[PDB]
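Quick notes on the structure that follows.
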Amino acid sequence: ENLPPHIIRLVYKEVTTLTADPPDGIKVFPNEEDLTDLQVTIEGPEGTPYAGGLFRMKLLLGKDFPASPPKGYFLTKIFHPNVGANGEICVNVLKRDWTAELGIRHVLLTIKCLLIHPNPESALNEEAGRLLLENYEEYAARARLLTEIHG
Ligand code: NA
């Protein structure tokens, strides 16, 4: 398409490998019609305020993938410093150490890991970031309540 044939091949193969052998806690649900839009679920890790939740999310392979990371959104509502009001996952965090040799597997691991260790210094959710830093117990409680409803 607007993606080079070698990127198409590499994406399709990497998505197949993710269907068969995903990171623990992660499942992928490829769309046969749009290679560029990938639905994913991530289990809220134990030992975090997201424990027990199943978080639906999607990746959109934009203009400049793999020069830039895919765009990520949580579809499951969440109270997390790095997730904005439309469910967008902070681009600046996803871009840390990004190079074009990275792919979908790294993006999904980075998101899963972000549930365990948020980065409130790059807060899209200003209140989440503030509470995490100033009153963690209240951050955790808000996040646990939302996880009970939405996860
Ligand atoms: Na962090």
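All chain A residue numbers match Swiss-Prot; in order, they span 6-156.
Note that Cβ sites are derived from N, Cα and C of the backbone, with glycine treated the same way.
Looking at Swiss-Prot, the entry for mutagenesis of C95 to S says: Loss of function. The Cβ of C95 (mutagenesis position) lies under 8 Å from the Cβ of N87, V88, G89, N124, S127, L129, each on the same chain and at least six residues away in sequence.
Look at Swiss-Prot and you will find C95 tagged as active site, glycyl thioester intermediate, backed by sequence analysis. In the three-state DSSP reading, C95 (mutagenesis position) counts as coil.
For the mutagenesis of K117 to A, Swiss-Prot gives this note: Reduced ubiquitination activity. The structure shown keeps the original residue. DSSP assigns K117 (mutagenesis position) to a helix.
Shown in sequence order, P28, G30, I31, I47, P50 are the residues of the chain, 6+ apart in sequence, with a C-beta less than 8 angstroms from the C-beta of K117 (mutagenesis position).
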